[PDB]
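To start, the structure under review is shown below, and the notes come after it.
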There are 2 protein chains.
Amino acid sequence: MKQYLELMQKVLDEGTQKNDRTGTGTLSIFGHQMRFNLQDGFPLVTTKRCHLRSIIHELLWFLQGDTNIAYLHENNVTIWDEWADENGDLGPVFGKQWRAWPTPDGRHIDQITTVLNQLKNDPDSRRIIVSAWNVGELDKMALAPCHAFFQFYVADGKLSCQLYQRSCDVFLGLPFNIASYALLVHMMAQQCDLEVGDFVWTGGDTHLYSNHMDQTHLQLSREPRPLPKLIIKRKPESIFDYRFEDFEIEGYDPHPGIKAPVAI
Amino acid sequence: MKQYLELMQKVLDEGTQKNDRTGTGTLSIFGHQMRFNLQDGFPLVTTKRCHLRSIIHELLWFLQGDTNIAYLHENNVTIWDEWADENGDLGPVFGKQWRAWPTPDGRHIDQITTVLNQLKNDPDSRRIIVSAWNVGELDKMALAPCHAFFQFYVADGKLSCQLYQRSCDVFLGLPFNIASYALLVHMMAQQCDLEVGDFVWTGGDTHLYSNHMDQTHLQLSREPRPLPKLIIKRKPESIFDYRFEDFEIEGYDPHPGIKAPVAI
Ligand SMILES: C#CCN(Cc1ccc2[nH]c(N)nc(=O)c2c1)c1ccc(C(=O)N[C@@H](CCC(=O)O)C(=O)O)cc1
Ligand SMILES: C#CCN(Cc1ccc2[nH]c(N)nc(=O)c2c1)c1ccc(C(=O)N[C@@H](CCC(=O)O)C(=O)O)cc1
Ligand SMILES: Cc1cn([C@H]2C[C@H](O)[C@@H](COP(=O)(O)O)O2)c(=O)[nH]c1=O
Ligand SMILES: Cc1cn([C@H]2C[C@H](O)[C@@H](COP(=O)(O)O)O2)c(=O)[nH]c1=O
């Protein structure tokens with residue numbers, strides 16, 4: 001997509017060499033923002049084939065409040081295998097914080113239900129927020145949440161959402177993150193009877209790994225195709241009752257997929 | 001400042017009318033980012049006089065972990081009076097979350113000390129984060145944290161910082177927020193022996209209140225002056241041992257101050 005390749009090129013032109021946790025090395029910039037008007041089409045990258053099955057099931061998994069990879073395996077999704085322990089557990093990552101953030105006084109707060117209540121009863125609120133960044137449980141998480149914090153906003157009958165992502169693998173992770181949150185905005189808007197507005201992505205350490213350079217040069221030689229359209233076929237009773245089969249991505253005609261290793 | 005007046009004008013040109021919590025009404029945009037290179041000068045607005053005393057003492061107060069306004073009063077700072085209860089308390093807002101985030105298992109985490117340790121031992125880390133957004137204590141806070149989440153980044157010997165601000169009063173609050181975080185970056189860099197890099201500000205609901213319009217038009221008619229320079233006169237033993245007297249802002253020559261009411 002145009003915004004996405006512009007970011008790739010910016011990182012190549014302006015990124016500084018940085019060592020990283022994984023020992024791979026990156027080119028890195030700090031602080032970037034882009035905006036996707038969801039009415040223009042579903043922001044799924046077309047200059048390489050993205051695996052929609054993994055994208056959709058990962059989100060349905062977050063929404064169940066699940067942090068064990070068994071559900072993903074049952075559905076032949078293997079994107080989280082490297083970080084799971086021997087029991088398939090990741091610790092209280094995304095889904096657990098979204099659905100059941102534990103309090104000091106022994107309560108569990110379901111942030112997704114709170115948001116739905118705010119959207120339905122106080123849409124002008126400037127506090128419609130979900131955070132995965134639970135300081136008190138970081139030490140138990142397999143990986144600290146990279147997409148850490150997001151905010152909804154309603155104006156003129158449209159639902160917008162901004163994500164803060166502290167750390168972004170531009171080549172592997174970012175195409176998934178964009179499509180994942182665009183999907184959630186479409187689901188939330190359907191449930192609240194709103195139109196889709198903008199998805200605003202904000203990055204902290206936004207980087208290309210040093211062993212993704214050939215792949216990046218390949219992809220940058222490709223022309224983007226027209227964006228596909230997202231069709232939701234059914235309106236479930238709640239945000240927690242969506243199924244893989246409810247989504248149809250129409251007119252997705254990507255360039256070939258590009259293999260790249262993940263930095264563990 | 002140039003970036004700051006450009007934002008003001010953008011909100012006037014592109015903002016949509018939105019009702020708000022306070023009942024005042026705003027013009028609002030969603031999602032904005034600007035960058036201040038701290039080597040260019042200290043980003044204190046010059047097209048109106050800013051009260052540095054309130055700015056500096058509020059930060060020293062956050063860093064003590066204090067949430068009662070008595071310290072501010074002792075120093076003739078009245079910016080938090082409207083939201084305090086009868087005992088002068090605000091509940092577990094900024095300072096408490098920064099210094100003593102309470103965990104489920106009964107611990108208190110000092111996020112500022114953790115950050116200092118990360119900067120000193122793992123500067124390439126993509127997880128150098130402080131969050132005030134403690135979901136489990138929101139119901140006890142006088143106002144939910146508007147400057148909610150920030151991240152440090154080190155590259156090439158320079159310290160950068162990005163703030164996510166969920167809600168931004170462009171006229172009254174923003175000049176304070178910019179200068180407040182620029183100050184903390186200078187303090188942190190001094191303590192860690194780094195140079196200052198960029199302060200990146202990211203906003204969610206970024207708005208002008210309807211009863212700030214005359215004031216906004218006045219300020220937009222003014223030419224920005226050269227930025228002042230921040231001098232820190234002493235290197236204290238720790239980040240918690242700074243005093244008001246340690247800071248000197250040299251060459252600050254603002255246009256006159258502009259009175260505006262705060263929306264409660
Ligand atoms: C973001 C996110 C979720 N995640 C979780 C996740 C966990 C650790 C990470 N670590 C690093 N260094 N980068 C990542 O983006 C990353 C992502 C993903 C992890 C891997 C793939 C991946 O390897 N995708 C390949 C192959 C897909 C397949 O066919 O199975 C691809 O080509 O896209 C995608 C998403
Ligand atoms: C951000 C922040 C911290 N805060 C906390 C705070 C709390 C609630 C708020 N509520 C609203 N609606 N806008 C604000 O920006 C705001 C700010 C501030 C609050 C008030 C002033 C203020 O009235 N400043 C005046 C007068 C200063 C003086 O002389 O005492 C000014 O002209 O700047 C500044 C900062
Ligand atoms: C889970 C996840 C990881 N990542 C990448 C960012 C980093 O390169 C890496 C996480 O490593 P880090 O914790 O050291 O930042 O995984 C994404 O880009 N998006 C994601 O959703
Ligand atoms: C504390 C604080 C408030 N504000 C403003 C943003 C909003 O206009 C208002 C908070 O109200 P809200 O919780 O309804 O967003 O105060 C700032 O801009 N900066 C700050 O640091």
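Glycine is treated like the rest: Cβ placed from N, Cα and C.
Copied from Swiss-Prot, the annotated features are:
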ACT_SITE  B:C146  active site, nucleophile
BINDING   B:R21, B:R126, B:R127, B:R166, B:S167, B:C168, B:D169, B:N177, B:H207, B:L208, B:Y209  dUMP binding site
BINDING   B:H51, B:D169, B:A263  (6R)-5,10-methylene-5,6,7,8-tetrahydrofolate binding site
MUTAGEN   B:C50 to Y  Shows 0.2% of wild-type catalytic activity, but substrate affinity is not affected
MUTAGEN   B:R126 to E  Shows 2000-fold decrease in catalytic activity and 600-fold decrease in affinity for dUMP
MUTAGEN   B:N177 to A  Shows 200-fold decrease in catalytic activity, 20-fold decrease in affinity for dUMP, and 10-fold decrease in affinity for mTHF
Through the lens of DSSP with three states only, how would you label B:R21 (dUMP binding site)?
coil
Euclidean distance between Cα atoms of B:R126 (mutagenesis position) and B:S167 (dUMP binding site), Å:
25
Going by C-alpha distance, which of the recorded positions B:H51, B:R126, B:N177, B:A263 is nearest to B:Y209 (dUMP binding site)?
B:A263
Reduce the DSSP letter at B:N177 (mutagenesis position) to three states and note it down.
helix
Who sits close to B:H207 (dUMP binding site): which same-chain residues at least 6 apart have their Cβ under 8 Å from its Cβ?
B:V11, B:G15, B:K18, B:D20, B:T26, B:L27, B:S28, B:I29, B:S167, B:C168, B:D169, B:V170
To the nearest whole angstrom, state the Cα distance for the pair B:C50 (mutagenesis position) and B:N177 (mutagenesis position).
11
Expressed to the nearest Å, what is the distance separating the residue listed as 'active site, nucleophile' and B:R126 (mutagenesis position) at their Cα atoms?
23
Subset of binding-site residues B:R127, B:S167, B:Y209 within reach of chain A (CB-CB under 8 A):
B:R127, B:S167
Same-chain residues six or more away whose CB lies under 8 A from the CB of B:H51 ((6R)-5,10-methylene-5,6,7,8-tetrahydrofolate binding site)?
B:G257
